[PDB]
Amino acid sequence: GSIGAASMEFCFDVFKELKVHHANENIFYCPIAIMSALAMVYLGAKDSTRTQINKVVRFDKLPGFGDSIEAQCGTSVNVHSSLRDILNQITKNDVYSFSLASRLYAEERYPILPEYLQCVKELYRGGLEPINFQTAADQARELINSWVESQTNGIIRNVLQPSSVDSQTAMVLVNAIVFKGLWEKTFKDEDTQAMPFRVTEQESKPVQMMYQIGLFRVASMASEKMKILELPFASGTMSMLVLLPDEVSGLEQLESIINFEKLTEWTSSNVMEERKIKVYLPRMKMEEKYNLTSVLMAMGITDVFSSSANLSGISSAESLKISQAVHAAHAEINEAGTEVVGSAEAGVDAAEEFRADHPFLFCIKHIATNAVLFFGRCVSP
């Protein structure tokens, strides 16, 4: 229906798979950066491999006008132009900056269909870097990590673990994301005090709790035992939605029924109304890293990781497949606003009161498109 609805369902489908392997842990990731990397793989995939991807991410509006790179990139009504437009709209400033840089590291003179590199540069603005995998995979890895590290101001290091790439690696797709946004209604340093954050219904922990009073849109879901708070960013184009369950442990129930429908339903007009209220929100600092291979495989995307994978749209020369896929993300939420840095990567080898003192879910979205940029679960500030 739109990149917005698509980013939403994909976000939730990913969550339903992650929460199972990270129970009682914080969870934080960037849906947008993940669909972006997945889009660049999809560009050069055909047959079932290709069809299987779209059936799980649901970001390419059918019908399709051909797997031709010229077609896809010269269609004007597809996933690539949809994803491209959204990135253009949210990319920078003054009170908020957002950037997503992509890069393709490929072997010395490898049969990478010329048009593939052309389009990726065109639509995803990705630069091509010539790297020596065959005889210097050791150096290639450190060059790549070094680039990701610098794009994230040193926050995301060694995105690629030892021998995650070798002499059989043909290409590495990787992106870096940086988001810095000022709250429209900031918090005062002075009003920030220590306070108990009730993890389990029987276990607390001291955390710097930010506080302020003011007008904010809220919605009471007394029938789901939860409330939703919207904290707009100063840009006026983005906001953070905070879903807080009423009971100290009602989170395990909320994570079961939540989805695009409900969220859209709970964030409606006749549901949320402006009110003057007290808001307590803890300063948060999250650092997470995930292996997407298992996640995507569980979600239904399997051929891209198999021997029977078709990425001929990237190279007719040798048979290829995705070796590994990773996603790292770091977020900080304080008085002035929020900061997020991240990276999605994939290797292609030769084949009246609102106090949040208990666990809550949150997500940052683009107001006009309902596109979800960040999603997270906060169990430990």
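Here chain A follows Swiss-Prot for its numbers: 2-93, 95-353, 357-386, in order, are the residues you see.
Even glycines carry a Cβ here, placed using N, Cα and C.
Listed in Swiss-Prot for this protein:
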type    : residues  : note
BINDING : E192      : Ca(2+) binding site
VARIANT : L283 to F : In strain: Mangyondak
VARIANT : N312 to D : In a minor component
Among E192, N312, the one of these recorded positions whose Cβ has the fewest neighbouring Cβ atoms within 10 Å: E192
Cα-to-Cα gap, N312 (variant position) vs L283 (variant position), nearest whole Å: 48
Neighbourhood of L283 (variant position) by C-beta distance under 8 A, where only residues 6 or more apart in the same chain count: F189, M211, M212, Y213, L233, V244, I335, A361
Gap of 3 residues [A353 to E357], endpoint C-alpha distance in angstrom: 59
